[PDB]
Amino acid sequence: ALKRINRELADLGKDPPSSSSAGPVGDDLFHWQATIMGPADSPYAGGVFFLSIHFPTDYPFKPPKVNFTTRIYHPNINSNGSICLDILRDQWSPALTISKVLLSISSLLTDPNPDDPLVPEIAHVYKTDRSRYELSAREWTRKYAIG
Amino acid sequence: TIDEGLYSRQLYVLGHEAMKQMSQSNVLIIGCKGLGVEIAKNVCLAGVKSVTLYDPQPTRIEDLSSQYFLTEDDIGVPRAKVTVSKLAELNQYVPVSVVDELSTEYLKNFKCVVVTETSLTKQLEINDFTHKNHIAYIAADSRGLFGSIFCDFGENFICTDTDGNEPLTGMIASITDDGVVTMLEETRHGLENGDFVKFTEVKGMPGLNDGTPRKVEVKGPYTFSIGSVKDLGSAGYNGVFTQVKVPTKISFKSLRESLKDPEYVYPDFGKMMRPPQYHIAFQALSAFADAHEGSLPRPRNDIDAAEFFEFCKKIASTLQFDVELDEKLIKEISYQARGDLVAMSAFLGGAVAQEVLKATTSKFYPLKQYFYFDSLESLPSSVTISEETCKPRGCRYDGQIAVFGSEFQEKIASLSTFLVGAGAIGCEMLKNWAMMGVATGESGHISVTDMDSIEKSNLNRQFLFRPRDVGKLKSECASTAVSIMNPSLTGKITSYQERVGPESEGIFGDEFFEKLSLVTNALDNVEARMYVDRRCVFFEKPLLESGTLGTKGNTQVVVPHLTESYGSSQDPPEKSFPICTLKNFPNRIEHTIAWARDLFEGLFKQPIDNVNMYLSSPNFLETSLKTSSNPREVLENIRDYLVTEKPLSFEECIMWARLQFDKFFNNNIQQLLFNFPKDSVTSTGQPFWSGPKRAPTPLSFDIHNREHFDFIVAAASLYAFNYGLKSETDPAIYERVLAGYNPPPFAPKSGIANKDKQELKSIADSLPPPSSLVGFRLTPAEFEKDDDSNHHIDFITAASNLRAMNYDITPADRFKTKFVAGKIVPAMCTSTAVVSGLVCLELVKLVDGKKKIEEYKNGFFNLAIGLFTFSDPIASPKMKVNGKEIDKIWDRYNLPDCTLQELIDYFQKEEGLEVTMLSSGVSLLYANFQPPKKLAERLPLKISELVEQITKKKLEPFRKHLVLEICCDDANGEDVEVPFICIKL
Amino acid sequence: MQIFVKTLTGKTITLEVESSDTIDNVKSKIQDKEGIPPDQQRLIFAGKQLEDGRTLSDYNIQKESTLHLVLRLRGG
Ligand SMILES: *P(=O)(O)OC[C@H]1O[C@@H](n2cnc3c(N)ncnc32)[C@H](O)[C@@H]1O
Ligand SMILES: [Mg+2]
Ligand SMILES: [Mg+2]
């Protein structure tokens, strides 16, 4: 696990992710903290979201545990930060890098999926009253994502 | 009326109807030597109605080579008489008897007849009777490193289950007018041509819902065809299909007819020319015995081999066999005629016992009809095997010396093995080692470790443990039992109660591991297997791995500097469902069972842990307020479980259970249907509640309903257990208390600054001070599947079935709920016997120190279909480092406890490589991209000092080495892989 | 060339291949028909486990040959 984790870390160093920045906590390779910037064409524009990544002892043969730390008002992200992403539960394969996961999370942020939601109330607001959803997401990103 | 407290793991393999039919069948076993006693033991553990033994031959010393129910005090006594006493203790529901005289007409009392150690004329006489009276007949034979099985279940045998798999089922997306059934998105049906399926809940084609099975014509991994459904309708939408398994008729031939034209089962496709040779060879053995007053050829005797080969030629000519006889192989069969190996006995006994169960239950596909096996690659080549060394010495190892010799016996007696695990495979392995004479010499030793204790369900396949042993340590009992079997093992077995893992490296350290000869894994999880594999790789010890599941099993061997390790390959991982599916949109009973388990944890475990940690840690709230995802949830849990909803009696527990019923089965469903009404549509105009999403409906509490009452009882009982109150089971109190309940009104909510911190503070200070509560704790509920009086499986079953009723899913029972929630692994005694036999056949290869990789075999088998297969191990990959050949697995660098700068300089000067990353354990000791100040601080430190500083944890006194991972780049910048570093402290 | 693959659970699979196909192509075909990733497949022919990077002709696999698809188990 250590070899592949260091390969991914070096590759992140070798290529500026621009929209993201992940790295180990202190000196522990099995606990990363990553940052995601809210897309400009999104209600979360100008927001910094922190994620915690926990690599299992069996990496890359088990998915990393990725959880949002910043509060976000999204149909597919609940109050605990759990992310409704398929590549993190049962579609994980030992060929996906952390950069791919971060790109997937950014794509999830730029457009939600209310037809298979994790938070039914936010999904209902999104489907019926879009403007209220926009205002709520803007308020949440101004209150929690900016500080 | 099956005792599920004993047959728990076996019922998940066979079933209830199978075992009910099995408990009405009589089994006669002729012959009470190692093979016969193995078969009888497995049959007694399986649970047949009764077992009768017939063996009036007085005991001989050599019989102790594989008969573990015989002692040296039993010489001269008939084997059945001395074996029945010890067989009668294995299972209390299976009587075991002995008959001193066998007549043909007496055979009609038995469902199955097993024949061992019998001449061919007697076998023909018995089979001529059993064939015309429709009695299952099995004949087994074990000659040295050779084995044979023959099955004859009658001309009209009926097999109800052929492969032992669960019926296939799946959700349909559409059915066209021509029967083209299509699965959902990216879903595989898994059917094969000729299978039968039945449909339910098919909209637009009600005719398919009648329940008539239909033929399947597979057209791809996602679609199949059923024929013409023109009359039933034009097109069908949604629905589910379930496979229908149809009985088969199998016709067997008698032994007399089967001798002339046999039908072979091939255990290995690498040697497909041999079974025809063994067919002639075993008949020649019978003829030789008949011509010499029942005496087999003497070990490694050339005159007897010549006479035996003449018999083989005569038989091959008589049977019109058009096969050219391989003289070397046939004479090898002659040489090892008197061999009696406990490994071959275990392997064949497991196979034959499974065949007996097939005969008595009409389940799984039986062998058709001859099964000839050999393990001739196990014959030693590093010692002298001749007539002088293989002659009997009048000891209990004569049956093994007749195959391997006395020098190999001296090699075996000096082994220093390490057995990890003492379960079923561990018990079988210990018994095999005791019979083989392992570690009975002056320099031999056995170490066995296991941290578990004996339970009732373990007695069904771990034959070394008795009901009186329940509650004791597995390793101590196993060591005592095997010391009883072989008295020479007294004082040469050491038992530990330690779990093998990172926390036990002070006991199983360098000194412990450097004296071993081999390690055998008998575990049930992959984490421990990987840990032991890494330890064996570091210490360069041979490893024997084995695993079972139901009727399937595998064995692998890891040899230093020759093969790859256990962790070099991948296995399919456990399947976990999406959180969205579990929380809101279940469609299978597995989803609801997972939800029920999470509900159990969230109701009876987590809040209690939070309350207890609040009353212990003085700074719990301050840390939790900033180091938790939902500190508000923790505060609410503490408040509710301490002050707001603390029960002072059991009636308050009943009211709490009623409230939780309303919360989890009536109100959340109403909120969900408020968010997504049943008439809602997706963003593309399709209905929302279609296909994998099933529209739920709220439940109204009715006391007369069984599931509602079960949930209330279990929830109230578990709450009382949490608060230490006295629960009750009489329905009268429940009906009295619940009658006067007024549910608070509920209306789903439509939704619509920094003061919340003040609210959290107000909640926190409202809690009673920890100082006022000293010595007060709440008992948490720790999940326990095997106890049927703690209300755990009862609660999980009730919650799962209620949530299934919410979504119109078919509820399950406590049996399946316990299977799913408990993550139980189906287990069988026959599979354990087979894997132990294979492992002990590879062990003698390890002892001989064979170097070539084609001499070792990894084995796989499935006894439900009668499949055996073997393959050579994979050689460890090689690589080029600095123009030198390096093994990628078994090679390492050995360096002193130098400084980081000196290590980097050594790698630069010696290997010509530039170090870029250096890590130890779970820490990054050095990286090329770190700031110059940190490096300049960390360079002049020794590796041990650097590790201690970075981990902030001093190395233990017993720690004698460090393992370091290093990533380095060459001069050109190309990344080159290198083996790990072993720093000597 | 047409070959057959038998699973440890009794299922049978038919593959249309050629003698020049690598083991990787066969594993990809098995993944297509079964969904088992190539890195988790253990194929056995005539007592030899097939390894990635070689061809069928390296193992003398011809038409109507039978391979076995096996896996390891975790009980004990
Ligand atoms: P089967 O499930 O019948 O029995 C397995 C036995 O293996 C032991 N075991 C599991 N895991 C470990 C570790 N890490 N160390 C030592 N022993 C282990 C169980 O206790 C069963 O006896
Ligand atoms: Mg146990
Ligand atoms: Mg277990």
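Here Swiss-Prot sets the residue numbers for chain B, with the shown residues being 14-765, 780-1012 in order.
Cβ atoms here come from the backbone N, Cα and C positions, even for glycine.
The DSSP secondary structure for B:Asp463 (ATP binding site) is coil. According to Swiss-Prot, the feature ATP binding site maps to B:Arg22, B:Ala437, B:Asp463, B:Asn471, B:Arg474, B:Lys487, B:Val513, B:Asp537, B:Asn538.
Positions annotated as Mg(2+) 1 binding site by Swiss-Prot: B:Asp465, B:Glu468. When Cβ atoms from all protein chains are considered, those within 10 Å of B:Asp465 (Mg(2+) 1 binding site) total 15, not counting its own.
Positions annotated as Mg(2+) 2 binding site by Swiss-Prot: B:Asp537. Every protein chain shown contributes to the tally, and the Cβ of B:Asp537 (Mg(2+) 2 binding site) ends up with 19 other Cβ atoms within 10 Å.
Around B:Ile592 (mutagenesis position), no same-chain residue at least 6 positions away in sequence has a Cβ under 8 Å from its Cβ. Quoted from Swiss-Prot, the note on mutagenesis experiment B:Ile592 to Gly is: Strongly reduces enzyme activity.
Summarising the annotation, Swiss-Prot assigns active site, glycyl thioester intermediate to B:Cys593 and lists sequence analysis as the type of evidence. With a 10 A radius on its CB, B:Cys593 (active site, glycyl thioester intermediate) counts 20 other CB atoms from all the protein chains.
According to Swiss-Prot, the mutagenesis experiment B:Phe598 to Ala carries the following note: Nearly abolishes enzyme activity; when associated with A-701. Around B:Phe598 (mutagenesis position), the C-beta neighbours below 8 angstroms that are at least 6 residues distant in the chain are B:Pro705, B:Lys706, B:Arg707.
Listed in Swiss-Prot as a mutagenesis experiment, B:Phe689 to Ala is described as follows: Abolishes enzyme activity; when associated with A-701. Sequence-distant neighbours of B:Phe689 (mutagenesis position) (same chain, 6+ residues apart, CB-CB distance under 8 A): B:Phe701, B:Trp702.
Where Swiss-Prot documents B:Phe701 to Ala as a mutagenesis experiment, the accompanying text is: Nearly abolishes enzyme activity; when associated with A-598. Abolishes enzyme activity; when associated with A-689. For the recorded site, B:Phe701 (mutagenesis position), the DSSP three-state label reads coil. Its own atom aside, the Cβ of B:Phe701 (mutagenesis position) has 18 Cβ atoms within 10 angstroms in the protein chains shown.
The separation of B:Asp465 (Mg(2+) 1 binding site) from B:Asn538 (ATP binding site), Cα to Cα, is 14 Å.
The DSSP secondary structure for B:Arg474 (ATP binding site) is coil. Pairwise Cα distances among B:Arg22, B:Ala437, B:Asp463, B:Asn471, B:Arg474, B:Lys487, B:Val513, B:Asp537, B:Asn538, the recorded ATP-binding residues, top out at 25 Å. Distance between the Cα atoms of B:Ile765 and B:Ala780, which bracket 14 unmodelled residues, is 15 Å.
Ranked by how many other Cβ atoms sit within 10 Å of their Cβ, the binding-site residues B:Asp463, B:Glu468 place B:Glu468 at the bottom.
Counting every protein chain shown, the number of other Cβ atoms lying within 10 Å of the Cβ of B:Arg474 (ATP binding site) is 25. With a cut-off of under 6 Å between the Cβ and any atom of ligand 2, the recorded positions B:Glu468, B:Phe689, B:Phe701 reduce to B:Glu468. Chain C comes close to B:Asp537, B:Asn538, taken from the binding-site residues B:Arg22, B:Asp465, B:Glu468, B:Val513, B:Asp537, B:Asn538 by a C-beta to C-beta distance under 8 angstroms. Spacing of B:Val513 (ATP binding site) relative to B:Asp537 (Mg(2+) 2 binding site) is 13 Å (Cα to Cα, whole number). Between the CA atoms of B:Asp463 (ATP binding site) and B:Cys593 (active site, glycyl thioester intermediate) there is a gap of 40 Å.
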